[PDB]
Amino acid sequence: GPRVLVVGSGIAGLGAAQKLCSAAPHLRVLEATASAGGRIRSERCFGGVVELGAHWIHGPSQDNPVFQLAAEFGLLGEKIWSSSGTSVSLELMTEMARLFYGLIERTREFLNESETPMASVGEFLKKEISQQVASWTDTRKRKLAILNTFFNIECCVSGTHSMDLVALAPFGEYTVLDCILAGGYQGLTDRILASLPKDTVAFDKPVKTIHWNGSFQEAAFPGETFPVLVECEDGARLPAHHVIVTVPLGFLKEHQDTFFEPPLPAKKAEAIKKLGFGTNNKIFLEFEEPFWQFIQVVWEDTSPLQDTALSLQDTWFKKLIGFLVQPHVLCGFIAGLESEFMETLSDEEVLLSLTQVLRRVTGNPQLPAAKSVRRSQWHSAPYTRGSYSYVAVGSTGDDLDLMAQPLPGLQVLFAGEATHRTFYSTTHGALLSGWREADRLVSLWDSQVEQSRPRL
Ligand SMILES: C=C=CCNCCCC/N=C/C=C(\C)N1c2cc(C)c(C)cc2N(C[C@H](O)[C@H](O)[C@H](O)COP(=O)(O)OP(=O)(O)OC[C@H]2O[C@@H](n3cnc4c(N)ncnc43)[C@H](O)[C@@H]2O)c2[nH]c(=O)[nH]c(=O)c21
Ligand SMILES: C=C=CCNCCCCNCC=C=C
C-alpha cells in the first residue's frame, strides 16, 4: 500500500503505527533516540524501576484508552514540613486548600471569553487572594507561605514556570477524567511497539527535514513519484506519500524553520510559537535507611502576591513542591526556570543541596546524606526541549486545533500531546491523537476508488 513514515516513537507515533499496521501500508517509524516511549521513560535504578517521564494514569477509568491498554497488557495491580523545621497544622493546610482550589474552580467563569479582564490564571488567583487577605482580622504569614506551595504545585501540574503565563479563558477546556504501573509505564509503549511488524521502528534515526509539496522520484528505475521526501540526519533520503509528525512542541519551537521545506503555513507556524511548553523534572534520592506517601514542603516567609510572571524564587530549591515516598527512595518534583537551572547542576551538587534542605526542613541536623541521585533533564533533551504543553497567555485552544491541522493532501499529518485540545499534556491525549491521524489516512485511502467513479 502507500508509503507512510511516522516521525517519533512516543505513544502518539506508536498508536498511529499500530492502527495503520492493523491493505497494509509500507510503514516505518523513525525514532531520534536509542529506544521508544519518548516522554514515557522508565529506568532500572536503586534495585527497582523509576519513572523519569509520565508516572500516572489520569482518570483510571473505562473511557481512558491508556487504562484500557494497561489492563489488556497485564500492567496493573489489584488496587507537611515547614522550612522552620516545625510541623504545619493539617487544619490550616485544609483551610488554605479550600480557598485555593475553590478559586481554581472559578476559572470556569472565563470559558469562551474573547477579552478577559486579566490575561492569566495567576493574575486572577492573585487578585482574589488579595481581596480575601483584606478580610483576615504571624498567622497571616503562615497562610501566605502555604498558599505559595499551592501556586508551585499548580505550576507543576500545568508544566509552567508561573500561573501568570497560563491563559485564563482556555484553562477550563482541559478535561479532567490516579495510579502507577508498578513495573514501568514504558512497559505500555514497549507492548504497542512489539505488536508492530518486525523492524517497523528504526532507532537512532533522527529526521533533519521533511520536504513536501513536491514530486520526488524514488532512487530505483523507472523512478515513481512521491509528494514527500524525508531527509534523515544520517543522509537517508526516504520518499513517502504521507508523513505523520509526532515530535514534541519544544523540538518544533526550536527547529520548525529548518525541519520543513517549504516552511509551514503561517497560522500553524504562529500556533507553534504562541503555545506554552514548560519544564517539569523529577529528582530521585536513595537513602541507606528511611528517616520518614507525600511530604509537602512549606517555605517560611514566602508569598504568591510578591511574584510576577517571570520572577524566580530566592534559591532554585524553593520551587520544589515536596517529596513522594517511592513504593529507600524519595522523588522530588520541580517545575519552571528553577527546574531548568537544576539540570545545569552536577549530580553531586543536587544530592548535597537537597541533603541540606532535608536536614533543615525535618529539623534534624544529624539526618544521614542521600546515597545516590537520579534526575530527569527534560529541558536539556535535544529531541524534546521540555516536558509538556500548556495554553499560554496569547494563545487559545484554537491553537491546539491548528497544531492538529494536516497539510494539503494529508502529505504531512500532526499528532502528539500538543495537538489534542482537551487532553493535551497527557499520555491518553497523545495516544488518541495518534489514532485520530491513522483514522484520517484510512479514510483518504478508502476514498481513492471514488476518484475513478464516473457519474454517468
Ligand atoms: C490524585 C489526583 C489528582 C491530580 N492532581 C495530582 C497532580 C498530578 C499531575 N500529573 C502530573 C503528571 C505528570 C507530571 N507526567 C509527566 C511528567 C513528565 C516529567 C513528563 C516529561 C511528561 C509527563 N506527562 C506527559 C506525557 O508523558 C506526554 O504528554 C506524552 O508521553 C507525549 O507523547 P507523544 O506526544 O507521543 O510525545 P513523545 O515526546 O513521547 O514522543 C515524541 C518522539 O519524537 C522523537 N523525536 C523528536 N524529534 C525527532 C526527530 N527529529 N526525528 C525523529 N524522532 C524525533 C522523540 O525522541 C520522541 O521519542 C504525563 N502524562 C500522563 O498522562 N501522566 C503523567 O504522570 C505525566
Ligand atoms: C478545573 C481545572 C483545572 C485544570 N488544570 C489544567 C491542567 C493542565 C493539564 N496538565 C495535566 C497534567 C499533566 C501532565
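Counting begins at 1 with the first residue displayed.
Note: Cβ is positioned from N, Cα and C throughout, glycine not excepted.
Every protein chain considered, the tally of other Cβ atoms within 10 Å of the Cβ of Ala12 (FAD binding site) stands at 34. Residues or ranges marked as FAD binding site by Swiss-Prot: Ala12, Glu31, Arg39, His55, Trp56, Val207, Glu417, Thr426, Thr427.
Under DSSP, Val157 (substrate binding site) is assigned to a helix (H, G or I) in the three-state scheme. Residues or ranges marked as substrate binding site by Swiss-Prot: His58, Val157, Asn280.
When secondary structure is read from DSSP and collapsed to three states, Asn280 (mutagenesis position) falls in the strand class. One mutagenesis experiment catalogued in Swiss-Prot, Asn280 to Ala, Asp, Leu or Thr (Swiss-Prot position 313), is accompanied by this note: Decreased enzyme activity with N(1)-acetylspermine.
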Out of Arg39, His58, the listed binding-site residues, fewest other Cβ atoms within 10 Å surround the Cβ of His58
From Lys79 to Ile80, where 20 residues lack coordinates, the CA-CA distance in Å: 26
I want to check the contact list for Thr427 (FAD binding site): same chain, sequence separation of six or more, C-beta distance under 8 angstroms. What comes out? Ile11, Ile40, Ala54, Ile57, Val66, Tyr185, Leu188, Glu417
Take the mean position of the Cβ atoms of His58, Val157, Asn280, the recorded substrate site. Which other residues of that chain put their Cβ within 8 Å of it? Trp56, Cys156, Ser158, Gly159, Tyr388, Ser425
Among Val157, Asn280, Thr427, please name the recorded positions whose Cβ is nearer than 6 Å to ligand 2. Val157
What is the biggest Cα to Cα gap, in Å, among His58, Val157, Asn280, the residues listed as binding substrate? 17
